[PDB]
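Just below is one structure, and these are the notes that go with it.
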Amino acid sequence: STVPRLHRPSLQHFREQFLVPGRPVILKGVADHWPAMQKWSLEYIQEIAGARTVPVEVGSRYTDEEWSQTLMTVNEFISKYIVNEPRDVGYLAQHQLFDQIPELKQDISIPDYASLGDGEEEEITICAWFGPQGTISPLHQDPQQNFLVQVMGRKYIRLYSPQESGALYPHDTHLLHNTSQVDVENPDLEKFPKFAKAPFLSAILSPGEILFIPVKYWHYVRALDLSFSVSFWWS
Ligand SMILES: O=C(O)CNC(=O)C(=O)O
Ligand SMILES: [Mn+2]
């Protein structure tokens, strides 16, 4: 079924119905007036960030054998992986861009809902996810709560509860134990038969929308367009 969408719910309703039980939701009317929503174009990103060095993941999925991580300027990333007919999938993923480029922090806000946590605001981690259509983040789980805010473009997102972990066949290794062995959109059901019947939620996340990913909820994300998302990891 589809992740529910709520317009600016109260703090208490979010706490009781979503945060405490660990249920996903999309929040509307919250980030739709970030200055980023109107300001961030490729040209703006080049002007403010183009000369800075960023880590880039190259390859279809980080679970692939040919996948690698490199460094280049934001201008180079845009030129090679976005505008010119790219040879490979590149993704400026999981990067603390706002600590590197404080000017861009002026264009975003931490959602007020994160104050319902038991952690310090100073310890919230903010990451950029910027890439072309077709980037894929394989199914995995994270150790904090997350607000994933969509700024540019759309993402297809699949969510599996931590109760379903058995049917997701986590990797055995220590580096990949938070990651499923299954390719969500083309699962090998001969090797991973339990996956087929496992229930899930899905959504297309559009600009101005916030997805709440409860701590340890398994998530899979594919960009449908040129995309820019901002995540907030909080407790
Ligand atoms: O946006 C993506 O491709 C993947 N995002 C995340 O895994 C996250 O925000 O924790
Ligand atoms: Mn994640």
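Residue numbers in this text run from 1 along the chain shown.
Heads up, header says this was done by X-ray crystallography, 1.3 Å.
Heads up, the Cβ atoms here are built off N, Cα and C, so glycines get one too.
Feature annotation from Swiss-Prot assigns protein binding site to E57, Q94, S137. DSSP assigns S137 (protein binding site) to a strand.
Look at Swiss-Prot and you will find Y91, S137, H140, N146, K155, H219, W233 tagged as 2-oxoglutarate binding site, backed by experimental evidence. Taken residue by residue with DSSP, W233 (mutagenesis position) is part of a strand. Neighbour count (other Cβ atoms within 10 Å of the Cβ, all protein chains): 20 for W233 (mutagenesis position).
Residues annotated as Fe cation binding site in Swiss-Prot, with a large-scale study or a structure entry given as evidence: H140, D142, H219. In the structure as shown, the Cβ atom of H219 (2-oxoglutarate binding site) sits within 10 Å of 23 other Cβ atoms.
The Cβ of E57 (mutagenesis position) lies under 8 Å from the Cβ of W67, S68, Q69, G90, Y91, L92, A93, each on the same chain and at least six residues away in sequence. Record note (Swiss-Prot), mutagenesis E57 to A (Swiss-Prot position 238): Loss of L-arginyl 3-hydroxylase activity toward RPS6. The unchanged residue is displayed.
According to Swiss-Prot, the experimentally introduced change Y62 to A (Swiss-Prot position 243) is described as follows: Loss of L-arginyl 3-hydroxylase activity toward RPS6. Sequence-distant neighbours of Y62 (mutagenesis position): residues of the same chain at least 6 apart with a C-beta under 8 Å from its C-beta are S137, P138. Secondary structure at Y62 (mutagenesis position), as computed by DSSP, is coil.
For the published mutagenesis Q94 to A (Swiss-Prot position 275), Swiss-Prot gives the following note: Loss of L-arginyl 3-hydroxylase activity toward RPS6. Loss of peptidase activity toward methylated histones. For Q94 (mutagenesis position), the same-chain residues lying six or more positions away in sequence with a CB closer than 8 A to its CB are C127, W129. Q94 (mutagenesis position) falls within a strand segment according to DSSP.
For the mutagenesis of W129 to A (Swiss-Prot position 310), Swiss-Prot gives this note: Loss of L-arginyl 3-hydroxylase activity toward RPS6. The structure shown keeps the original residue. DSSP assigns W129 (mutagenesis position) to a strand.
All protein chains considered, the CB of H140 (mutagenesis position) has 19 other CB atoms within 10 Å. In Swiss-Prot, the entry for mutagenesis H140 to A (Swiss-Prot position 321) states: Loss of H3K36me2 demethylase activity. The structure shown retains the original residue.
One entry in Swiss-Prot concerns the mutagenesis experiment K155 to E (Swiss-Prot position 336). Its note says: Loss of peptidase activity toward methylated histones. Sequence-distant contacts (6 or more apart, same chain, Cβ under 8 Å) of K155 (mutagenesis position) comprise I204, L205, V221, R222, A223, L224, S227, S229.
Quoted from Swiss-Prot for the published mutagenesis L175 to A (Swiss-Prot position 356): Reduces L-arginyl 3-hydroxylase activity toward RPS6 substrate. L175 (mutagenesis position) falls within neither a helix nor a strand when secondary structure is assigned with DSSP, and so counts as coil. Within 10 Å of the Cβ of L175 (mutagenesis position) there are 7 other Cβ atoms, across all protein chains.
Annotation of the published mutagenesis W233 to A (Swiss-Prot position 414) in Swiss-Prot: Reduces L-arginyl 3-hydroxylase activity toward RPS6; the original residue is retained in the structure shown.
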Report, in whole Å, the straight Cα-to-Cα distance of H219 (2-oxoglutarate binding site) from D142 (Fe cation binding site). 9
Any idea what the Cα distance is from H140 (mutagenesis position) over to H219 (2-oxoglutarate binding site), rounded to a whole Å? 6
2-oxoglutarate binding residues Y91, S137, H140, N146, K155, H219, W233: largest Cα-Cα distance, in Å and rounded to whole number: 20
